[PDB]
Structure formats: structure tokens, C-alpha cells
Amino acid sequence: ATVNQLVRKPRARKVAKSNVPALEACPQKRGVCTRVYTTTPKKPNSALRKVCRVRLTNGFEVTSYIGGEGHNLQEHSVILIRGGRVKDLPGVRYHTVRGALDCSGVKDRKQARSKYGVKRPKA
Amino acid sequence: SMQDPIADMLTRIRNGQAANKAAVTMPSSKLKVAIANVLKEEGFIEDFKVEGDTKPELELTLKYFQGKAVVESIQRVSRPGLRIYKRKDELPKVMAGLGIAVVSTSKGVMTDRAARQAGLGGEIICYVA
Amino acid sequence: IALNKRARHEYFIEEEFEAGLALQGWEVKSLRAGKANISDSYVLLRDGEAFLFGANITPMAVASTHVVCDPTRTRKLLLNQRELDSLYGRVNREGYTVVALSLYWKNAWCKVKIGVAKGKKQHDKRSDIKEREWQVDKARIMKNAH
RNA sequence: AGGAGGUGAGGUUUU
RNA sequence: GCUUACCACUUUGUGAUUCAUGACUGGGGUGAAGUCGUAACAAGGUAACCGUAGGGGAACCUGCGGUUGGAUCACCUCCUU
RNA sequence: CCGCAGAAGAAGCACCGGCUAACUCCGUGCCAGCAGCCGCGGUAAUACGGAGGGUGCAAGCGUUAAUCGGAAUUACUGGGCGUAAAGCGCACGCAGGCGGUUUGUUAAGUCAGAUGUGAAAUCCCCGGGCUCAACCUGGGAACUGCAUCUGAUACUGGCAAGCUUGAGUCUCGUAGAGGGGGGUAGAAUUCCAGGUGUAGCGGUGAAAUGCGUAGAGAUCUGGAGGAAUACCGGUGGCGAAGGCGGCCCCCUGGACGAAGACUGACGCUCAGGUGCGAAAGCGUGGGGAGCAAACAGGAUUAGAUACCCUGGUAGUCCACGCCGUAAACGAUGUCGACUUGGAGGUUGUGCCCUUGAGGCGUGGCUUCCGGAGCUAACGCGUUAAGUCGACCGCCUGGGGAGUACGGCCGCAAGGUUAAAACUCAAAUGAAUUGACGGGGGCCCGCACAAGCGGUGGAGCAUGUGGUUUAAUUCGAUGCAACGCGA
RNA sequence: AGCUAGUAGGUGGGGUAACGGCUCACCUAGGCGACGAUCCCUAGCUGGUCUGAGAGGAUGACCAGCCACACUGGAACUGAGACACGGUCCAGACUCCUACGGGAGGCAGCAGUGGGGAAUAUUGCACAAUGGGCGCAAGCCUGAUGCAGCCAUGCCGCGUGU
Ligand SMILES: [Mg+2]
Ligand SMILES: [Mg+2]
Ligand SMILES: [Mg+2]
Ligand SMILES: [Mg+2]
Ligand SMILES: [Mg+2]
Ligand SMILES: [Mg+2]
Ligand SMILES: [Mg+2]
Ligand SMILES: [Mg+2]
Ligand SMILES: [Mg+2]
Ligand SMILES: [Mg+2]
Ligand SMILES: [Mg+2]
Ligand SMILES: [Mg+2]
Ligand SMILES: [Mg+2]
Ligand SMILES: [Mg+2]
Ligand SMILES: [Mg+2]
């Protein structure tokens, strides 16, 4: 706290890691899911969750959660990851953009169409 | 050890105010009597008297308008560890003109308003309010 | 062994037998390997001798990249006539709920090792219900603010 | 309250 | 045209740093409370903790130095408060 | 710009439990599923999927990516280090930072005036033109900066002079387990030798391992050997810390008290660096009475690697070195000044009728309570955790981790510096109520203790669990279910 | 946590359009460094832009000034002005052509294609205006520039009606 101490060694700021290191300051990443499966969740939300391990173009393999009810995803699928973490899944910090070259929207879903890929129906 | 006489004087003044002492005594110097004069000009104290020749002793008497002390806050500014200097017009005004930021300028010791009127600057000894 | 850790930690299994089930070619050929998701299969009363419910199909890469094979498909349990009405009565007035536990093999048939488990009671929510009531009361009592 | 007068621990760790 | 010196690139030999890989091996975190014992939280039923040495299938145990971040006080008898 | 038919040719997204603006139904029923957090969803979901209806923006709405803000959450303005993360174990000291009082002189830091300059562009202000705007543009200010010339001398500083008020020396004493070396005394324990002497000794909550008719244990004589010094001895003293405890001698350090004389800022704090540094451990050579890691045997327990017992080596001891780690604590770094107090222990000193051990006090060390003040409170409180100044070190959510790697030191065990990846959304500190304690104190109970008579042993009846069938309808499950509903 | 000996300086020559170890011969053994020398990683810098009341933090999108570069590397010439962005020589990789005697090439210019990516443009018109260079000058050309195409990528305005 002494001014002489500050002069002899300036007070430095603590670095802060990004919550999505595998993105490297990029809005989205493309890869293909090395495996698509389901993972047991934590204590309170025992509802089953769907995940896939996908190796990106940067040489890193990450696990991404699948939203919606029913997933149009499998292995060998060209996917898109956007980022975002779920506190209910251990070690999961990614989300898949359903509707990017190998996925359809949620079947029989008429709400949040923009967020779930489906286009607005004519009738 | 004794690295700043002005800070010691301010601390003794504040302690006397806290303890409701009538008079506080200390060793004297030209800077100390100058600060005492600049404080007495605005009447933050009753009077300062320096006695003795071999060991000059300055004793300052504290004003008391009521049970509350006349001087409420007093803070050293230009400490030996960090000196403070401001421009001609950039001197601070404590409590928007209520109180004095004692400043020693080229001509001598004076208050913030006196420094602004004289159009010069110097080092800010202490804020008093 | 597909022990169904949920039904193991809660409401230990009491009664079971050995029988297969009916399925199409889409949701088969992976149960031979073993991959499946049969955790807490919600088997309920069906007119066709309590058709298999709850458990979904394995997420193995057998997909036609549209769906896995069948998001919801009929699965049939196997019983000549022993447990339709008795199962209804037990669920109604006993507390025993039959669920699927494991998938054993005769090397050909993926056997439905359905277990009749007891309905266990929920945890005492008598604290969180009052917490929610206090939260809504706090949200409602913000009226006198202008 | 200044100094010395003594018990009573193999007899239950888990949920 | 011949030649000398200065390089640039290449090659050789020997070093330094970094990355990936590597049979195997060590420790850590999360999940199940599955197995085993109960070490700590009360005097936690042997008060623990810190330093250090040794031992055990492990929580730990024991040997020596230090702390209260421990408990009754005095199962009786005294005399000072 | 003028004419041409007709609204005729042109609206979506997100959200609707609190943060935040918005409520109802249907179906699923910890399932399917939403989400940034809090958190939902176990038959009745305004939270999930759908529907209806509302709200927020609108040719644009939501998710994601990056910066700052809120984060005072790297804090210079503007944090903290006793118990939440944080005072190095302690001391010396260099570079470095700061610096008591007075005079003169320098213009260095600082202040004032003036000049040039800070490209244009861009922000901003006054206006103008594109249907206003977006956009463009004129003028102005600003760009806090930089260098130069002249003055100011209060402060910091360079130079020259001084002073004691700080800091040291000398004179005289005081107290002290301060440090090292060399001798020396006693008690006690162990062992050996000698005498008496018999069936036991030792030990535990209880037993046994262990020793013993060869003569133990027990009691008297002599001798050998090692460690520490009963009482005085004490919240007493000394030392920087660790630490220091019979007595004497030798060498020697440090502290305080009395004024006096002397130098005269010679001072304070320190990175690196140096030295000291409990105990344990390591190397060399001795020594070993007791204690006892590890180990052996006997107990306990369902098992005991341990608390119970008998042995028992290293070590504990000495001399020279290595190690440099402790809850090395006052969890409070060193130094200087100020601020009410009340009771104390020890020392020196003036002093008073020393009338007596007492009276008026004053300085050095230390303990408790306590005012203002401070702190989240507990509590600090003149020996501050209060008021301030000078300097150094340290902390930035927890685990991973004081861990690996790297460097250095060490014979070794290891010590110093010192992370990241990953994971969680808490971790923690003070304090209140209840609960609990094989915690304490106090008072009660066919509860304990004292008596009397019952069940489990036999026969019969009633209900329940298991089995069985067509049902053995069904309800209840310790006290508080079982001749219960009935 | 040490680096450096053409390295620090001087004496003279040479060299440069000019100073200078820029270089040569000799001599002196210093110079830099705890204000971080040397070494490793990263990085175009500035005016500015964003976020902030402020000090501060992030960054260098458009535009302007400066620097460096033109497949990688080395070297020189012309020219006042380069070690040369659509001049020259050479080593290496790649590609292309060849009659197999032997030659050409460097889109980080405008466009455009292959690959990468979450992801970003037409192989247009014109010197019509300004500017650029050449020339008595008319006049030449300019992928600078101006206009045109696509994209809601961002700002602004209007409309779906009363
Ligand atoms: Mg225990
Ligand atoms: Mg801010
Ligand atoms: Mg900040
Ligand atoms: Mg803080
Ligand atoms: Mg702490
Ligand atoms: Mg300390
Ligand atoms: Mg330590
Ligand atoms: Mg022994
Ligand atoms: Mg400490
Ligand atoms: Mg107190
Ligand atoms: Mg952390
Ligand atoms: Mg270590
Ligand atoms: Mg020359
Ligand atoms: Mg770069
Ligand atoms: Mg070209």
C-alpha cells in the first residue's frame, strides 16, 4: 500500500480466463461430433441430458449440450457450437445451434422458432 | 523517527479536540507559527503563544462554540512520503468553500481563497474544516 | 448388469421375472452390444398387458441423421395373462409400481427385466413451499412505492 | 480463593 | 578471362529451448454413497492442532518440542476471598 | 415535380415466477423438458410442450463472440493484514526511501507571466445545406502535453555555517535462570558386591505377559555410573527471537537508574545480503541411570497395528559440523508524538515530622479491569486493534497447492521461490435461538434402588407377518400397530 | 543476472552527398547493467475509437501521418531521389511451356478462383468532375478516383393507413 512499494513494483491486474477457451474470441465454431450420447445429470435435476463430444478445427475436443425435445444429431455430423454453460451438467460449457447443415428444428414446436431453427409456417 | 513536525502538530491538535483540552503545547518553529497564524486568521483556534528562548514552546488554545469542537476534520495533505502541488486555479476547495485548504505559496503561507486572489500556487499543507 | 442405480438407491427392487419385448429393426442391434438408456423406466398401465414405457432408445450412431431411430415408438411387454388387472390393482391400492431394471440376453432376445418397485415418498418440501410463498408475498407487498 | 484432595473412562461406531 | 577478401543458401559434427508422441507409472478433482474403519465437530468418548522422526490397508497411531484456536474445576477434607 | 385505378402493393421477433414489462387453460407427471442466477417441473406447472390472451422493441428482434462499467473485485483519487485471504521466526546492515532546530546563499523540484508548438482529421460549442435528420461543412474553444526567456524563495532539495531537543561516549551504582568454559554438593533411580530374610513381587477398572526358594521383592553396609537440580520459584526477572533454573570461579555481552561533561542530526526503516535460530533428524568419537519411536510379549474388542501392562533400540547426554523447518503467537512488523482512567507485581531515585515497616511522588519492565474512540462483533483500549507520520513485507473466492516443474542450498531426510490445467458457487469469520454432549450444577419420576405377583417353558382363544387359494376384502405398523377399526 | 570485445574511446588513412568504428592499422581496457543490462515471448506506432463523471481499462475497425514489406533470402547497377510494388543478377521451393536444342512466373493492385473460417463483394462504366504523370498545345492513359452491383453489416427517415 506504500507509495514506494507501488513505485518499486506497480500494482498489477489479475488475469481472467474466458469461459469458452476453445472458441478463441470467435462467435461460433464448426466441428463434427466424435460421439453423441446421454449423460447422467447432477443431484436436483435428475432429468436426462443429451451431449456430444466433438473435435473442432482447432484440434480440441469439447462436449456440447443439445437443447430442445428430440435431437436431430448423430455422429459424423457437421455441427455448430455457439457457447454457453449449463450449471446442471458437470464439465459442460457449450451449446449446439440446431439447424446448421445437419440438424432440424424441434418437431411439433410452434414457439421460439428463431431460437430453435424452425421457420415461421404459412398457416 | 520524527519525520514530519506538521503532521505531529495536526495530530496533537486533533487529540486535544477529542479530549476537550483547552491548550496544547509542543516545540515551535517558523513553519509551525506560520500555520498557527493562517489558522487564527480564519479563527479555527483561540490564540497561539510561543514562549522560551533556549527551547521554543508553542501552545495553542482551542475554540469551543459549544460542546461540539469548532474544528471537526483536519487532514495532512503534503506528507513526506508524497508531496502535493497544484496549479494557480486548480487548488482544492474543501466543502465547497467551507473550511480552508492551507497552502504555502511563493509569497508564503496562505489559504486557498488567498492563493486564488493572489494568482499563484504552492504546496497544500493540510485540509481543515 | 444394468442395475438401474436410481431404482437401487431408491425403493429397492422386490419382484421380477424374465421376458423379452417386441421392437423393430431400427431400435435393435445395439441392445446386443449393450448400449441403452433404461434408467427409471416409467412403465404404466396399457391395455396390451402394460406396454413398455419410459425407457428411450440408445443414442448410438445408427441414426439416419434425421432422428436417432424413434423419438417415441411403441414397446410391448410380454405376459400371457397374469398382471394386467392385478397390476392395475397393485398400482391403485398397494404402492408397488413396476419399472424396467435391466436388459439381459439369451444371446438373441433383449430381455425386459422389469421389477415391481415400491412407490417411495417425496422429500419434505414444507420449507421450500413456505420460501416460495414468502417470495411471492415480497413481490406483492411492493405496492406502497412511488 | 492461596495452597494440592480426589474420583470416572477396555462397557456403543454407524444410519 | 584468372584470382584474393566479404558474405547469402546448403552440408557436416556437437550443443540449448519448445511442441507432439511414447510401453508403463504417480498424484489430484468430480460422480455413486458401492465396499471397509470411525479420525475430527461435545471432555467426539485417547483434546486436538503446529513442527519433526518412525509404523500401519488407510482415516491415522506412537516418540520429542510448542499453542489454546480445550473442560470440570475444586464427587470429599482446608484456609484465604 | 406533375398526372394515374384502388388501401388497393408492403410486419416480424423476443418475453410474460423475482431480478424486469407482461396471466389463464389443456397434457405430460424429477419424466419430457426451460434457464444468466435464484431456481422449476414427484397430479393439479401463470416457470415444461401447446393454445388463448398481455408486455417490450419494431424491418428489424433474440443467442453467441470481445472491452469497460456496475467490481471500491489490484482501489494513485479509492481496500486490508488479531480471529474471513494477509506482519517475514528473530536480529544486523548496504544500495534505496524519508528525515529534528536556526541563518545565509544557489534556483534544482515547485509557482507565476510570455513565446512557439500540440498536423489535418475526430469529440464539443455557435451556425449553415441536403424535405428535418443520418451526413457534410464554416468559425471558435479544447487537445490538460512539450521546450525556451524572465521573476517568486514559503516548502522539499544542492552548498556553506550553527544548536541540543534526537541520537552515542564517559563518571557511579542497581537488578537479572543473559552467553560460554572449568570445578563442585546432595536427594533420587539403576546396577554390582556383602548381611538379615521368606513365597511371593510387579501390575490393572479386571487379568496376564514379566521376575522369583538359584534366595526375588523388603530391609541395613560399601561401591560404580548417567541425566536433571526438590523448596526458595512467582500472570517474577533477563535476552532480538528461540530460550535461560543447585553452588563457586574465570572471560564477557546487554538493560535501567543519578545529574554532570563531551560530539552535534552523526538519525529511522529496509529488497538483495549476513548471523542467530525450540524440538526432531543426519555425520564423526565417546556415554547411557531413567524415559521410550520402531519392535516383542500379555490384555481389551467382532477385529486393534493404539489409549491398559512388562520389556525394549534409535534418541534424549557430551564435543565439532549439517539441517533452518514450529500454534517459531501477543495469530497484533520496526521507530517517533498525543489522548480520560481505576487497581496491581518488581527495580532505581529524590523526598517527608525517615515520629515506624510508613508519607509526597517520580522514572525502567510487566498484569488485569475499564472511558472516549475503533472494529462485523468478539474484543484493543497509554504496552491500543484510537489519533497520525517514516519504511519494509504480505493479501485479491475455495480446492487443486505451499503441489509439480525450474533455480539455489543440504550427505540425506528435505528447505526456499513458485504455477497452470481443471472443478465448485460457494468457502469463511463474529454473534443469536433451538437441539445435542458417554459435559457440569440443581430438582422430580413403579423410573432407579427394596419388596410382591406376571410373559418367554404347557394347553386354549384373538389379531398380525410369511405361505396358499377364488378372495384369505381393506385400513394401522416402536413407545403412539397387533382381544386395534370390528 | 551478467553481456560485449569492432565492443568504449583516442591517434591517422579510406569510405559516405555529411557526422560517426561505417571500415582499416595501432594504442588505451573500458562501455552497458538492479532506474532491469543480456536473453525469451508478444507486438506495427501515433492522431484517434470504445467504455467510463473523473483518474483509469481495452484496442488501433473507416480515414490521415510515419515505418517496414512485395514467393523466401542475398547483392549490386541506373537514376538527384531504391537496394526498386507491375527494373536487373543469383541460391531454394513451387508451377508452367518445350521441338527436350532449352525458356517464363511471382495478385500482401483492381477484380476474380482453389483452401481456411462464425463469417464478408462484381472478372462492371468512365476519364464526366478532381487529382497523377507526359507533352508548345489539342491531346494519352490512370483498377487513384467518381459512379454503378450484392449484403439490413451499422446509423437515420418514411410507409403498412385515418
Ligand atoms: Mg472419535
Ligand atoms: Mg468504473
Ligand atoms: Mg476497477
Ligand atoms: Mg478488502
Ligand atoms: Mg488467517
Ligand atoms: Mg512476529
Ligand atoms: Mg512459516
Ligand atoms: Mg522402559
Ligand atoms: Mg506468522
Ligand atoms: Mg481491557
Ligand atoms: Mg483461486
Ligand atoms: Mg515443495
Ligand atoms: Mg577517421
Ligand atoms: Mg505479429
Ligand atoms: Mg503483380
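In order, the residues displayed for chain C correspond to 14-159 in Swiss-Prot numbering, which applies throughout.
Placement of Cβ uses the backbone N, Cα and C atoms for every residue, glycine included.
Under the three-state DSSP scheme, C:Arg139 (mutagenesis position) falls in the coil class. All protein chains shown were included, and the count of other CB atoms within 10 Å of the CB of C:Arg139 (mutagenesis position) stands at 7. Here Swiss-Prot notes a mutagenesis experiment, C:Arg139 to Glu, with the remark: About half loss of protein tagging by trans-translation, binds tmRNA normally, binds ribosomes normally.
Every protein chain shown contributes to the tally, and the Cβ of C:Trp147 (mutagenesis position) ends up with 10 other Cβ atoms within 10 Å. Following the DSSP three-state reduction, the secondary structure of C:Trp147 (mutagenesis position) is helix. For C:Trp147 to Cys or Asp, Swiss-Prot lists a mutagenesis experiment annotated as follows: 70% loss of tagging by trans-translation, binds tmRNA normally.
C:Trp147 to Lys appears in Swiss-Prot as a mutagenesis experiment; the accompanying note says: 97% loss of tagging by trans-translation, binds tmRNA normally, altered binding of the tmRNA-SmpB complex in the ribosomes A-site.
Here the Cα atom of C:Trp147 (mutagenesis position) is found 13 Å from that of C:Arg139 (mutagenesis position).
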